Each structure stands twice: as C-alpha cells, then as structure tokens.
Amino acid sequence: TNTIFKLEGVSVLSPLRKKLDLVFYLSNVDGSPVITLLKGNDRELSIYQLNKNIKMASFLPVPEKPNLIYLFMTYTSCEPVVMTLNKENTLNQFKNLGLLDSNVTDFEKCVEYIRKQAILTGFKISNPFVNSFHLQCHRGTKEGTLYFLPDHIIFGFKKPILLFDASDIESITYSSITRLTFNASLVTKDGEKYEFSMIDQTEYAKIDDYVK
C-alpha cells in the first residue's frame, strides 16, 4: 500500500501531549515522504515533504527507562515533535506487519528499519547513543535533561525545548560549586544566556571537554 509503516499508541509530548497513531507514508500526488499523527482517523498533526521540511531528527534515550525511547524532530511547516516509542510494542507491531522476522528480539532492528526507510525517502534520522551523553539538571525550578550530541545540545522536554548548535556556543562558565553539584551557563554567539543548575560533579569532565 501507500503507507511505509504505522506505530499505534505512540505517546506524544510535543507540540501536544496526547496518545496518537504515527503514520509514515508517501503522498499519492508526488510520492513525497509524509508524517502524520492521527487520533483514530483524524489528522492531529502532519508534516509534508519530509525530505525538505525536516530540519533534524534522531532517537534519544529516555533516562532510566530502557523500554522507552524518544523520537525527536524539528521541522519547518506544519500542515519540535517529541514522542516516546515503547520498544516492546514497536517490536511486536513491526513483526505483526511483516516488517521484521518473527525471531528478531533486538529493538535496534526497529530503529535500523526506520532509519533506512527515512533515507530511501530522502531524509536522515540519527542514533547518537547507538561520543554522546545526557545528564539531569535544572532550569530554574523544573528538572530536565541535557543531551550532548555530536553537533547539537538539546534540553528536553518541558516547554520550552532548547536546541543549540554546538558551533553556536561562545562561552561556558561555571558557578555555584557545592559538595555534590555545580552550575553552568551557556552563552551563544547571539548573546543569549542559559543557566543549568544542580549538575552532578561527575559530569564536569565530559561537559568541559565537549565545549573545548
């Protein structure tokens, strides 16, 4: 058929918080890649011409929840997307759609499949954690996750979600050194300042090396 694959009951956090069905198909008009989140039979979100409107996309680990994984993507025109995939469910479905062998146990297989289908349609989804790392910190009062990717830093996923180009970092300065943690402040080349607090001190080495 027209659809390449379909995951049901993916949990979306952004740009809305709601359990939906993800469909990845090619337009019947010009055979272009398309991603749509629908609630049953209603289009809650669509991103057309994915091979053109996708700024970046990748799978990101969910902290302390190995059976879950994030799909994060930023786009241009709609009609950042963040949704958790259940690894087990996604495995059972991909098998039940003949997309993977019934013997396959590893979830990396599901990821590998999706990565390929993405490329065949003309865009790329990353898998940085297959050097990348992530940690917990606070922004003001709200806890969150810093993901250090090869070319990007992400802060997710309470609104607002922050996405830095590693190339766009001017400075980092450390303060508030307690017996367990420290604070760090990213200054972009544009002069914007962002401060992250309550960073475990074991993370200093990886962070400072990343920025240097």
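To match Swiss-Prot, the residue numbers of chain A are left as they are there, and the shown ones run 70-148, 155-205, 218-299.
Structure method, as recorded: X-ray crystallography, 2.6 Å.
Here the Cβ of each residue, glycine as well, is placed from N, Cα and C on the backbone.
Noted in Swiss-Prot for the protein shown:
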- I259 to A: Decreases histone-binding (MUTAGEN)
- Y261 to A: Impairs histone-binding (MUTAGEN)
- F269 to A: Impairs histone-binding (MUTAGEN)
- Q288 to A: Decreases histone-binding (MUTAGEN)
- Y291 to A: Impairs histone-binding (MUTAGEN)
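If you look at the deposited chain, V205 and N218 flank 12 residues with no coordinates, and their C-alpha atoms are 10 Å apart. Only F269, of the mutagenesis positions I259, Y261, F269, have a C-alpha within 10 angstroms of the C-alpha of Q288 (mutagenesis position). Here the mutagenesis positions are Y261, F269, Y291, and the one ringed by the most other CB atoms within 10 angstroms is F269. The DSSP secondary structure for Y261 (mutagenesis position) is strand.
For the unresolved segment of 6 residues bounded by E148 and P155, the separation of the terminal Cα atoms comes to 14 Å. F269 (mutagenesis position) and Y261 (mutagenesis position) have their C-alpha atoms 7 Å apart, to the nearest angstrom.
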